[PDB]
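Trainee: Below is a structure I'd like to ask you about.
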Amino acid sequence: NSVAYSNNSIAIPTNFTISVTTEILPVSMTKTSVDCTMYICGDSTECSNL
Amino acid sequence: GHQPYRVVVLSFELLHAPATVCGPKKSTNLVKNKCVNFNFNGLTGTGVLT
Ligand SMILES: *[C@@H]1O[C@H](CO)[C@@H](O[C@@H]2O[C@H](CO)[C@@H](O)[C@H](O)[C@H]2NC(C)=O)[C@H](O)[C@H]1NC(C)=O
Ligand SMILES: *[C@@H]1O[C@H](CO)[C@@H](O)[C@H](O)[C@H]1NC(C)=O
């Protein structure tokens, strides 16, 4: 594109337009929880003792 | 170090086929729908059988 520059000329709009756009933003994530003994040792008890 | 010796080598393969050789152990009945620790051909654990 190339707009024409001049030192004695101006451009003025004669009509408008109403537009509606959309914006999306994350807010929060999932809350989780972990259990060390169940994850690492499972059903064993000697592993828990270690 | 130069005297003769006698050698016997025992080789085991793990459980992939149905078990055939293992030592003495009495077997109980099957109990289901109850938290219980079990032993199936040498593997241990704790859970519910269904
Ligand atoms: C400003 O723009 C609006 C929107 O296009 C124009 O309104 C349209 O005009 C035409 C021609 O008369 C009609 O066929 C349409 O029905 C009108 N509405 C729409 C939504 O298009 C309006 O005429 C323009 N203003 C000027 C001064 O040109
Ligand atoms: C305005 O623009 C013209 C053309 O670019 C140039 O010749 C002139 O010197 C400029 N200034 C005036 C005061 O005209």
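Following Swiss-Prot, chain A shows residues 703-752, kept in their order.
Note: Cβ is positioned from N, Cα and C throughout, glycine not excepted.
For the natural variant A:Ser704 to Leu, Swiss-Prot gives this note: In strain: Omicron/BA.2.12.1. The structure shown keeps the original residue. Here Swiss-Prot describes A:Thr716 to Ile as a natural variant; the accompanying note says: In strain: Alpha/B.1.1.7.
Could you place these features in context, so I can see how deep they sit and what lies close by?
Mentor: Neighbours of A:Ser704 (variant position), defined as other CB atoms within 10 A of its CB across all chains, total 4.
Within 10 Å of the C-beta of A:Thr716 (variant position) we count 4 further C-beta atoms, all protein chains included.
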Trainee: Can you tell me the CA-to-CA distance separating A:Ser704 (variant position) and A:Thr716 (variant position), as a whole number of Å?
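Mentor: Here the two Cα atoms lie 21 Å apart.
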